[PDB]
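Worksheet for the structure shown next.
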Amino acid sequence: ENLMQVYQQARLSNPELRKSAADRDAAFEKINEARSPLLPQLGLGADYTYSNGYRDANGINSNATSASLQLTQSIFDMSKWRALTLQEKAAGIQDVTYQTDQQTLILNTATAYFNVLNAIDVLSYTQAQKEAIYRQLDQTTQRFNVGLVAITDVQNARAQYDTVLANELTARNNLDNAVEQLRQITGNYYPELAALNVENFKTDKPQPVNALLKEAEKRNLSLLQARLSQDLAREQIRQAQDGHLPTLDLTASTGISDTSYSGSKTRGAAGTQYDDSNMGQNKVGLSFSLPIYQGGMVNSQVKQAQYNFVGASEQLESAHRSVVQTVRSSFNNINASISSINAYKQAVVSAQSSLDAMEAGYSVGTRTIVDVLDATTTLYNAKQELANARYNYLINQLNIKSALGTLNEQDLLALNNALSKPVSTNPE
Amino acid sequence: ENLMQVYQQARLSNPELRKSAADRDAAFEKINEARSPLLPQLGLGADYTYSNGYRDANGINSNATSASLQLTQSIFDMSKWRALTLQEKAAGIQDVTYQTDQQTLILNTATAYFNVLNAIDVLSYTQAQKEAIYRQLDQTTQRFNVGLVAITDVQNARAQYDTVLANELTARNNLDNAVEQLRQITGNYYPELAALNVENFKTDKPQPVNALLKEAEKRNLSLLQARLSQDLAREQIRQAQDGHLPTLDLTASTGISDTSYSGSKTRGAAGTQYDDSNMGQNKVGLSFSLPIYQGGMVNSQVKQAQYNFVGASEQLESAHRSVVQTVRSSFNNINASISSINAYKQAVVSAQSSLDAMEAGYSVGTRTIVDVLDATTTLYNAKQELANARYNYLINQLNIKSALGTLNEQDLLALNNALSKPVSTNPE
Amino acid sequence: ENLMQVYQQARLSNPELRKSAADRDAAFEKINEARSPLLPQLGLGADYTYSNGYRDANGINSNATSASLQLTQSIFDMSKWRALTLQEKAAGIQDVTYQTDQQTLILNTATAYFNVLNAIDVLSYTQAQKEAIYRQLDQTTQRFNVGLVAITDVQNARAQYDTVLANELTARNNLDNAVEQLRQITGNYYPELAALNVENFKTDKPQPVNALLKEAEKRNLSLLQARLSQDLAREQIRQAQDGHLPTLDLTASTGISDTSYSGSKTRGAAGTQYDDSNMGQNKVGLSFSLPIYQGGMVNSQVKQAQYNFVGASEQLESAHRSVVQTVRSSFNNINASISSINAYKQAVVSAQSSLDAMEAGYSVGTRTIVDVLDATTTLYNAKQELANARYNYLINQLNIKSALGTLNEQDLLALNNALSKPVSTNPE
């Protein structure tokens, strides 16, 4: 029901965040798979083979059986160390994307919550406007019947009333649909929410834009991620460069093998060559391999990776322009919000005083009922705009925190303290 | 020209669906490629080698020639069966995406068709409102000439007339662009379409939302596909698990080889060893292989696949939330649409009767020409809003059917039966 | 400050384009990697092995050392030539994508520049409207104090003034935010730009749509790219077909090897077999390989590739429909913009002449101050729409040139010649 409770219900079940946590876990777990080629590899092989000689070896047949334990162990292989470090950097990037998604849940939840309260206000103002027009229509009908006004005033007020009835259907539909957006993020249906306290509401000027820009440059999650990706690209050049280096591996095994020969030519001038052998061997060996020249393959991979590094550097400069754009437009939007709140508080007072003047002028003939109905629309429109500018102020405070890289649960708790009374999300 | 005909023309040529049918076809065909490793592999090899001995083998040279047919056949390999089953599942997924795409074509075609009809109505109303203002301007001009009204009435009417002339250009442009949207889906330009039969138009209350929700849960295509993905992620854990198991392969071959030696040291104390050999061999063998330990590689692949399955499970919950949002917001929109239609029908009657009241009021001095022009705008705006609310009702019916997973050609035929007379997509 | 200078500053530093240039460079460079298998491969190997006999060869031990230079060279391998031609084609595609991106920067830069000029005009008309309603409110407050008008006129004027104060806040915020959009593309903050020269502004009718369509078919960059993608898909069928062909390779090497045996059974009825050997070998050999039958693998790959080509063919049709939609809708929009410019010029003349009539009528009592303030809103709305329509006309010219495939720096220069005096992007 209040924003803290909605967000807590969202945080445990949100499937977009939960999927992101899964991606993160897989990426960390993958460090174990990337480390694996640097550890001992041990397999068991075993076979049987039947051979049948012919054409100049006709008469010599055999069947062999072999079985062995083989072991490989990397001694020097930069490329295998490089893959491990590449996977560790990939996990690091996935972690930041998780942090980015956590902050997105808070912003999206608080946004949907205020979208509900904003639709509740629109609908409540639309109904208050319907009831004021309805009173004008009612008093005008009574006056017409007693000869104080022409039937024209009833017919103009009825047309107006029918228009506000139609607007009420749409205000109502927008509130039902905002309620479903909130169920989509949170999983739940809320019949009532804690409303904004407008008797205690206040606005605060934001910190200077230079200071917000500095803090963003240190803490924005998108730009940390772009910096991690540029570093990853740099590591990928080293990986390309590793194709030039030699490798040194260790091998080891123990296997046995039988072999029995048979047929016309097994003996008789063979000389022990086709007897039965029952080998047994224990080996340990070192293997060294050095490239020298592969058609330009390496070198081309290096140069591609260098270009890839400049592309990642252009992405970092893109990310930087994006956080400048987001914090400066967020700063601007909060300042325009505060100025709109102030301009629409004043517009409500002067629209209410213009409405009472239209009523006074109508009772002495210098205004018509149309002037009174038009002034009722101007008042209710101003009231709507004032209520929406305050939600836009609160959303923009969220957006600025998000562009700093620090929107968190305490910020939700500070927004939650500006709430107070319950209001139904499905009134009549 | 009617919606049935437009759709039939779209269905044979639409490139987006035809691309999807190609993806599906390739995915099914790929099952044969995934099955292939389970079948006999047979190849022909042949070579010639020249050797020139040296340093303790100087004097012994040779040139060999060999050639053989080799055959391999998988006997036991879980991973090869698993790849086949994975490809079958991928084809299954691709088949549901094709179904999803076939339904999208229907929804997109019907939506574009009604958008043209809706742009036609806007343009027709903007022209009717033009003509009604033109008649007011013409009659005011005549009455000014005869001394019955001030020139202020002509001037106020001219300014409003000019505003609606500018509106007509924009209404026309929206019509031309809706027409190009339809050409892009369909491939064709339609100079006329069958309009909505408003004389016979009726609305029907939707089935209760719980029942639409149950049906969507059973048939929605998105959620069937998310279920099929979750199952595929489950199969991928098994595939990871298969890396622990042993393999059993069969090999077979037949090959010949020559070999002639030569040089200083071929004979003289050689001992037959360097004569000429003309081997011939027929082999058949079995090869068994068993992993034992690979640095934790398997296990890590298993755990990653388990995280991946949880990711797929969160994606299924996301898909569920999205179908719930789509059916509940489509249901609300349909009900709101029916209420808007009713509200606007009534608003057109009170607007018309208020416009007639402004004209009587003007003729006795209690209203001005400005009230008559304003009441003409109020009337045409309400007529527009009614015509739009009907298209919105019909579009939301389409959307709800699509969220159930059952939008089909009979539904298109039911919409086509709501159409009648031809109207031009390019009038003057 | 003028469009030519903004664009030059954008073109040297835009990171989105520079990333695109890096991608293209990597793709071209990759041609060297694809060619690499076709050139000599040469490597150095060297090892040491210790063996320890047992079970029927217990007593015979050894440690060997070997080292060789190995060289491979492809003689006949269609698949290797094919991979080269495929990479060349991928380079060709990437080059067109770079050409596309270069045109996008011209389009985005010119669009954002005109968005700032449009938002300057909105704000300046909003302020001009604020000042006109302030004069009405001032002149009415003085007539009120001298007894010439009731207080109801002051109250209606003040409510209206307040509504334009709130509009100014939002017009000023839209201008700050368009300035930040421009800074994002360009890298810079401009405190003044060269304004559209409206004294010299003219419109020109576009070429006939059939002619624009013909030229787009010949030059649109998206559809050139779709054509190259269809060609690439054609090449991929051949690549698949290559899996049936035989290969012919060349091998060569020079290596030495030692081997010293040892233990109980080295001699004594050995027979020279376990003496010390110091081999040396120089080789050159040819290796031929021919597939024959692989479980249906090839063939299935061919079929998949043929489906993939139809998919690419459907994409080409999609791209054509998209260029038709873009050229026909841009053509429509330009013509509509020209009609809009003409209609709003006329609407400002009739709106100004209706405001002057509201003033004469107010001074003789046939209109109220409310008519005067309403006619002031009509007048400034029409002036805003005219100014907007000119920017819309210019932006559509840009869009049409971009749909033809020929937007370039001479087009920018032609736009820059429609500019003149500086106006500030942050006024008060």
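Residues displayed in chain B correspond, in order, to Swiss-Prot positions 23-450.
The backbone N, Cα and C atoms fix where each Cβ goes, and this holds for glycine too.
Neighbour list (B:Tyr384 (mutagenesis position), Cβ cut-off 8 Å, at least 6 residues apart, same chain): B:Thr390, B:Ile391, B:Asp393, B:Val394. According to Swiss-Prot, the mutagenesis experiment B:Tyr384 to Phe carries this note: Partial channel opening. Increases sensitivity to vancomycin, by allowing its passive diffusion across the outer membrane; when associated with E-389.
Here Swiss-Prot describes B:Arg389 to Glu as a published mutagenesis experiment; the accompanying note says: Partial channel opening. Increases sensitivity to vancomycin, by allowing its passive diffusion across the outer membrane; when associated with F-382. B:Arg389 (mutagenesis position): 22 other CB atoms within 10 A of its CB, across all protein chains.
Following the DSSP three-state reduction, the secondary structure of B:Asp393 (mutagenesis position) is helix. Looking at Swiss-Prot, the entry for mutagenesis of B:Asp393 to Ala says: Decreases inhibition by hexaamminecobalt(3+).
Experimental mutagenesis is annotated in Swiss-Prot for B:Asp396 to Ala, with the remark: Decreases inhibition by hexaamminecobalt(3+). Counting every protein chain shown, 19 other Cβ atoms lie within 10 Å of the Cβ of B:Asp396 (mutagenesis position).
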Rounded to the nearest angstrom, how far is the Cα of B:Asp396 (mutagenesis position) from the Cα of B:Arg389 (mutagenesis position)?
11
Mutagenesis positions (B:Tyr384, B:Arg389, B:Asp393) in Cβ proximity to chain A, threshold under 8 Å:
B:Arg389, B:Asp393
With every protein chain in view, how many other Cβ atoms are within 10 Å of the Cβ of B:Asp393 (mutagenesis position)?
21
